[PDB]
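Enquirer: The structure under discussion is supplied below as structure tokens; questions concerning it will follow.
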Amino acid sequence: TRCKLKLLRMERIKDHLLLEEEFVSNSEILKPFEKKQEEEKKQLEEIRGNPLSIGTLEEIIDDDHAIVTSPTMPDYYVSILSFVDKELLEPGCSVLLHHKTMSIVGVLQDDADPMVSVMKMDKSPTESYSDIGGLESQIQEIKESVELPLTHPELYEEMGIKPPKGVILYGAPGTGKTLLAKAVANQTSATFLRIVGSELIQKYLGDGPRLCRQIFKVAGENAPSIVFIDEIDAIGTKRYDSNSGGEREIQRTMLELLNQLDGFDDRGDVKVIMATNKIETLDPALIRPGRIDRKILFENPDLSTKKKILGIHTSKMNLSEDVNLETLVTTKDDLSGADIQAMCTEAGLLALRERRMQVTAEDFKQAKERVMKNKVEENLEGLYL
Amino acid sequence: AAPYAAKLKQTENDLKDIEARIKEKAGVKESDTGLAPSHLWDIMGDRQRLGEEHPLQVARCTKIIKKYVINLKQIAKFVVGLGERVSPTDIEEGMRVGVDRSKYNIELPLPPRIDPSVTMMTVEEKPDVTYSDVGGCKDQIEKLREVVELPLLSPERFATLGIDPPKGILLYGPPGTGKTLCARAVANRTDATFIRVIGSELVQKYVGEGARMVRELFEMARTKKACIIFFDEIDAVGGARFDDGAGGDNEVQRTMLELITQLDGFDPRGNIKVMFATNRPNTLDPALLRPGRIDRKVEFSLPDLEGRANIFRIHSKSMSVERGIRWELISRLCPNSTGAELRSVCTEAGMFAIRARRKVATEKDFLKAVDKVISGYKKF
Amino acid sequence: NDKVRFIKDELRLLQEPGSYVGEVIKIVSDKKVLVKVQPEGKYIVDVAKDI
Ligand SMILES: Nc1ncnc2c1ncn2[C@@H]1O[C@H](COP(=O)(O)OP(=O)(O)OP(=O)(O)O)[C@@H](O)[C@H]1O
Ligand SMILES: [Mg+2]
Ligand SMILES: [Mg+2]
């Protein structure tokens, strides 16, 4: 509350100050155009008529010629002319070629594709750590694999043990698995890549395997990293059937990722967060520990856990201090943390029908009936016989 | 309450404008690679740009008729001739040619095909691993020495017995058996070249493009002497047929077929060993499994108790351990399983000790790590 | 007068051969943007003065 206000005051004088500084600083009159810049500039316009049709450098022959494939089915045996060093260019690089005559005018690309930008989602994690009402014990298993080598390399180095490779998150939805994922992400401040596995299920020829390779390249470039392959099972054990053109694709994608997860050796610097509902009643495709190490089963919320979650929610409510908190959680059997979240939302909705702006003392005892009854129907547990 | 609501509302606008101001910062300054003295290069470069000898359109001889019949890659055929002077003996079926944009004459013969260059990126040279620190005392480790080393080191004995030299080994085992690990170790020790092919990567298809790559790579090998060609994960693509499906597919039968025929019948080889990595022999087409392709098959056998104490020790050395720690006792409690399972147990024992705030892992830690892994596998 | 002008203007627009449609993949500081021109391959091309 107050802690948040203190911060607002500082954030609004930082932005203001920066913005004003920036005019001058960027230039607006500074206008570097002295001999070093002028050189670059003059040359660049002359040489480069535009548009410039990109290539891929297939091989070099030492005689300042290269062999490139252009987007046209005819390839072109080109001169290297001007700019980019011969050494700096290594085969497999994507390159700028001049449209009048194809010559290597430089590189600025590095095999830039839109696919990498899409995946790249470092962007502000919605979760900070321990905003969540989850239990200390569950998060301090994910943290142990992922955080702990980055914060304290001293202990791992001294022991001599390798840093762990991967974790698997599985529950039980409504244990806030993806909340957990973005709690971890905030702390590390690592490049947080995300890709969903259904984008790798397509009828399109061979595209799945191409995508799989991209992922390892991306993580390594932007290391240290966490790669969230979310619904890993979409590619794997989970299905899209084979009487739909799937007798080609699904096999090739599953194998491909599998082969790169082992690799010639575990990378040991790319953390993974693998999501899947549970691989207990599903087939396992996440191929043995040492490449996925510690595997994390989140408990179904017990009575003490939901107390902590419940405390967040009751703060905004007024007239729930007279209501005894303890008795609402007990009376309900042990159930999802999602069901306490559902209850809070329903509770407010319900107060409005009574016509009271925020919950009445009565409204809260009533709220429990509607949510418990709905949820037990949705999910029925074996009846004791 | 209310006068402090409006403090939030102000905050939000600011943060958004700063982010757009990044574009303005980057500015308009353009500068390209070629520092120190490669911008003085550019001055030479200018006059030669206006000059003409580049590009050359690339085409490929498809027949030499004593002029030449060239076929371009857009698919269009021409009769052409020699340019400055291009010897007849240089131009061969499959040989690329450099021809002019529109005056259509050969300047330089160019080395055949652009497809080796693409696939030579995948190829990795003689990997190195030390055979001594290869876990287990496996029987499998020994039969690899017979296949690979002994024909290369002493081809004489094989001639004398009047057996054929062993050249094919099929590796299969559960994941974490160490198929990749042992192949790298015998590549190193025997001092023979190595060719990495990954069959899972084949996707370039036009009905039989995958078949072109495979013929070229295997042929690359023959040219090479004392070499290994390791086709990795041929479980699918050049592995299983997808004919079985309702609509089905046969781009995989093309790739599969080509490989079978290169192996089957006469065809020279320059001491080419054939290593095949399949997770399961079941997935592998039976055509390949049954003999006259790969000579030998070994079913990997999970490490012995002596071999399992042995892998654990390798790990325990890397670790900081208790003095008098009973490696053998830990191993016995542990299932008969891969070298992998054992790698994991040492990983978690390390971590629980760190959590508990110890720098030396106790015997007790590894009792905990074991209990963890058994349960995992079981529950699934 | 304006109608005679109008019919003429309609005439002059239509002439234009080509005319496409790309998407800005990323932006660089060189007074350029990399565009994957959609019917074609890729082109890294300078900006017009207007935008
Ligand atoms: N002999 C061994 N000694 C110690 N650890 C071993 C041994 N063999 C394999 N491992 C361990 O198992 C894991 C994978 O080994 P490796 O990469 O060779 O697997 P593979 O059987 O070839 O599998 P894939 O099916 O993924 O191709 C590693 O964690 C490695 O340390
Ligand atoms: Mg979720
Ligand atoms: Mg392997």
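Sequence positions for chain A are given in Swiss-Prot numbering; the residues included correspond to 53-437, in order.
Heads up, header says this was done by electron microscopy, 7.7 Å.
Yeah, the Cβs are placed from backbone N, Cα and C, and that goes for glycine too.
Per Swiss-Prot, the features are:
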BINDING   A:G223, A:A224, A:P225, A:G226, A:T227, A:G228, A:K229, A:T230  ATP binding site
MUTAGEN   A:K229 to Q  73% loss of ATPase activity
Enquirer: Just checking: which of the recorded positions A:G223, A:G226, A:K229 have a C-beta under 6 Å from ligand 2?
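Expert: Within range of ligand 2: A:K229.
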Enquirer: Of A:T227, A:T230, which of the binding-site residues has the most Cβ neighbours inside 10 Å?
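Expert: Max Cβ neighbours within 10 Å, all protein chains included: A:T227.
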Enquirer: Please report the distance from the Cα of A:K229 (mutagenesis position) to the Cα of A:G223 (ATP binding site), rounded to the nearest angstrom.
Expert: 7
Enquirer: Does DSSP give A:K229 (mutagenesis position) helix, strand or coil?
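Expert: Looking at the DSSP assignment, A:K229 (mutagenesis position) belongs to a helix.
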Enquirer: Of A:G223, A:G226, A:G228, which of the binding-site residues has the most Cβ neighbours inside 10 Å?
Expert: A:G228
Enquirer: Can you list the residues of the same chain, besides A:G223, A:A224, A:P225, A:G226, A:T227, A:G228, A:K229, A:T230, whose Cβ falls within 8 Å of the ATP site's Cβ centroid?
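Expert: Other same-chain residues with Cβ inside the cutoff are A:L231, A:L232, A:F350, A:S388, A:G389, A:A390.
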Enquirer: For A:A224 (ATP binding site), what is the secondary structure state per DSSP, taken as helix, strand or coil?
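Expert: Reduced to three states, the DSSP call for A:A224 (ATP binding site) is coil.
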Enquirer: Could you work out which of the recorded positions (A:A224, A:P225, A:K229) has its C-beta surrounded by the smallest number of other C-beta atoms within 10 A?
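Expert: Across A:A224, A:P225, A:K229, these recorded positions, the one with fewest Cβ atoms within 10 Å is A:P225.
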